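Q: I have a structure here, written as structure tokens, and I will follow up with some questions on it.
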Amino acid sequence: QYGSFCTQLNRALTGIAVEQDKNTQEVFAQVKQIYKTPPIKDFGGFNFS
Amino acid sequence: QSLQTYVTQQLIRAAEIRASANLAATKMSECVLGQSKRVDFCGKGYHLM
Ligand SMILES: *[C@@H]1O[C@H](CO)[C@@H](O[C@@H]2O[C@H](CO)[C@@H](O)[C@H](O)[C@H]2NC(C)=O)[C@H](O)[C@H]1NC(C)=O
């Protein structure tokens, strides 16, 4: 008898749920490929371990 | 109660739209009126105009 008050709450929560994944994708999916460092660590004395 | 819910939702959406508009205004100011140096702000790659 309270109408469709439920649907908007469900919709808003779903929107937040999608927004979180959108944020993660935007902030990290910045490179189209995958690179790997060479096994040799000869960087003129610079250490990145 | 229904009207209150609608008003609150509209206010939040308006805030989001204002943020988007501010970003758009900065983009128009920098990527169009001149040559930008920030990378990926005015499209992928080196920006020209
Ligand atoms: C890069 O730095 C790491 C430490 O951050 C070095 O690892 C150390 O190596 C010495 C001897 O090989 C050990 O006694 C230490 O216990 C190691 N520390 C750690 C945290 O593992 C590593 O040798 C450095 N590599 C280069 C090429 O400089």
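Shown for chain B, in order and in Swiss-Prot numbering: 1002-1050.
In case you wondered, yes, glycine gets a Cβ from its N, Cα and C as well.
Just lifted these from Swiss-Prot, have a look:
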{"type": "VARIANT", "residues": "B:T1027 to I", "note": "In strain: Gamma/P.1"}
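Set these features in their place in the structure for me.
A: Counting every protein chain shown, the number of other Cβ atoms lying within 10 Å of the Cβ of B:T1027 (variant position) is 11. Secondary structure at B:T1027 (variant position), taken from DSSP and collapsed to helix, strand or coil, is helix.
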